[PDB]
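In what follows, a single structure is set out as structure tokens and then discussed.
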Amino acid sequence: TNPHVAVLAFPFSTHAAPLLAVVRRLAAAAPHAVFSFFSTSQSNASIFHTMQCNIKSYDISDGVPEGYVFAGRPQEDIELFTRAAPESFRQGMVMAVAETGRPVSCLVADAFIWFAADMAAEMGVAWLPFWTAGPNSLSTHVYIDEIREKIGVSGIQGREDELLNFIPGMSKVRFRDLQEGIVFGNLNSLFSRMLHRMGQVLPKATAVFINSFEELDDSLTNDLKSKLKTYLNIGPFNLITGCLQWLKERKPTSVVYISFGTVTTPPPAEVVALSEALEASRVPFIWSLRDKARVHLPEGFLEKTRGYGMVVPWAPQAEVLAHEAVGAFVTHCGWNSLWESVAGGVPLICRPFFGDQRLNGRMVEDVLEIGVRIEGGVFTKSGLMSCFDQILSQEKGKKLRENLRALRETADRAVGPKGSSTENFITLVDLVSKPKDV
Ligand SMILES: O=c1ccn([C@@H]2O[C@H](COP(=O)(O)OP(=O)(O)O)[C@@H](O)[C@H]2O)c(=O)[nH]1
Ligand SMILES: O=c1c(O)c(-c2ccc(O)c(O)c2)oc2cc(O)cc(O)c12
């Protein structure tokens, strides 16, 4: 039969949306192929809220048993989803095959679904994992065993600012920048082991693809092409594809936008510190903050800032960052947020917490020079007031904006006609268009 592409999303943080974004592009480019998109019901309802006729979503189990009482651990939801997922995805695919009358001919999946490799082997189909983050984090996972050998697994105390310069393209990353589960944090957690296994199996993939462009870092691109069978940069996606009315009335490059993505919130003390910096400078602002976290705001803050700032549970982030009024972005250093700031030409103020956030912060500050660090890695009133001054009012911000304009032009060319990402996407279309082997 003609192709039937199974797509397995990771239904946490901002993983499922960019995967749907590529599927949309793939479905338009391969109109004879049908696509079956698998995530949790919560995840699907959110991301599917104009859809190519050849895509249908399917709700699979979140892995939570009927009468389950949460222990309240971190990564509990992820753990439950992950343990059930081999079976959940299988049953979802059974259903899609029965509905379409087409066997699965290709398996596209978030790289986090590492057992997809085994599912693809058992099915007799190609495995096409999507790395949802940066090539920097892709590279440390692929090098997991080598990194653990060089550094050791008994701690990095006294070595935090040592350099990972034994890895190509990674000369500027310090030991401390590494994600939990490489050399520190709980190396025995399900999540650490999932990532360890992923790292070992990615070199076996038919192709690994990523929301980035080759020319971001030539050496890193070349190194990864040598560690993986096929490595395909096909982004940045966002260059390919009452907040605004409020912004309309503000001066150019004057507004600070604050957000920590979908799964991060600063501790209450840093919430206080940021509110004090905003208030003391009287800088115009839009702060995307969880409604539940509003309880941590100092008494009086909302009332004192009412004339010049908004605190909202959700903003139209991409469009805010593309508005001429915005002059700085206080961020957790998530990958999707980063590229949205680049599209808008807005300099970053980085406060990384976990995962790949420290790697992205290092890239922003030391590699691309498109943003700054807060002194000491935590929010303080004075530290943030200084960053705002640097970016909005001083020569530093002029330079950062220049750097951003230059970076975005390179990125635009990667996704233009004859761009490296445009060419890589043709390659991926050809891979997903292949019918199943006989
Ligand atoms: O108020 C908000 C906060 C976040 N986002 C979007 O959520 C995504 C955040 O993804 P990222 O990789 O930056 O961080 P994550 O949420 O995965 O930790 C981005 O597309 C943002 O534009 C948004 O639209 N409005
Ligand atoms: O959604 C998550 C995520 O993407 C990562 C992540 C991303 C890139 C990496 O390289 C990495 O090691 C981890 O970590 C997480 C850790 C959590 O506790 C919860 C999450 O939801 C994520």
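The numbers used for chain A are those of Swiss-Prot, and the residues that appear cover 6-54, 59-250, 260-456, in sequence.
Backbone N, Cα and C atoms are what each Cβ position is placed from, and that goes for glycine too.
As given in Swiss-Prot:
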BINDING   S18, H20, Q84, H150, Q188  kaempferol binding site
BINDING   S18, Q84, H150, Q188, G373  quercetin binding site
BINDING   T19, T280, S306, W332, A333, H350, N354, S355, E358  UDP binding site
MUTAGEN   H20 to A  Loss of catalytic activity
ACT_SITE  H20  active site, proton acceptor
VARIANT   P74 to A  In strain: cv. Pinot noir / PN40024
VARIANT   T91 to M  In strain: cv. Flame Muscat, cv. Italia, cv. Muscat of Alexandria, cv. Pinot noir, cv. Pinot noir /PN40024, cv. Red Globe and cv. Ruby Okuyama
MUTAGEN   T141 to A  6-fold decrease in catalytic efficiency
VARIANT   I153 to T  In strain: cv. Flame Muscat, cv. Italia, cv. Muscat of Alexandria, cv. Pinot noir / PN40024, cv. Red Globe and cv. Ruby Okuyama
VARIANT   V289 to L  In strain: cv. Flame Muscat, cv. Italia, cv. Muscat of Alexandria, cv. Pinot noir, cv. Pinot noir /PN40024, cv. Red Globe and cv. Ruby Okuyama
VARIANT   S293 to A  In strain: cv. Flame Muscat, cv. Italia, cv. Muscat of Alexandria, cv. Pinot noir, cv. Pinot noir /PN40024, cv. Red Globe and cv. Ruby Okuyama
VARIANT   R312 to S  In strain: cv. Flame Muscat, cv. Lambrusco Foglia Frastagliata and cv. Muscat of Alexandria
VARIANT   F372 to Y  In strain: cv. Pinot noir / PN40024
MUTAGEN   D374 to A  Loss of catalytic activity
MUTAGEN   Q375 to H  Loss of catalytic activity
MUTAGEN   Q375 to N  Impaired catalytic activity
VARIANT   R423 to G  In strain: cv. Pinot noir / PN40024
For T91 (variant position): intrachain residues, at least 6 apart, with Cβ closer than 8 Å: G72, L199, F200, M203
Endpoint distance, Cα to Cα in Å, for the 4-residue gap that opens after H54 and closes at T59: 11
Max CA-CA distance, Å, over listed quercetin-binding residues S18, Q84, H150, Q188, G373: 19
Recorded positions close to ligand 2 - of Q84, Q188, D374, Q375, only those whose C-beta is under 6 Å away: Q84, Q188, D374
Gap length 9 residues; flanking Cα-Cα distance, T250 to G260, Å: 23
Beyond the site residues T19, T280, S306, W332, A333, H350, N354, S355, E358: chain residues whose C-beta lies within 8 Å of the centroid, for UDP: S277, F278, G279, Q335, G352
Neighbours of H20 (mutagenesis position) among the recorded positions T141, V289, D374 (Cα to Cα, within 10 Å): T141
Between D374 (mutagenesis position) and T19 (UDP binding site): CA-CA distance (Å): 13
Binding-site residues near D374 (mutagenesis position), in sequence order, restricted to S18, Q188, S306, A333, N354, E358 and a 10 Å Cα cut-off: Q188
Entry from the recorded positions list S18, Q84, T141 having the most other CB atoms no farther than 10 A: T141
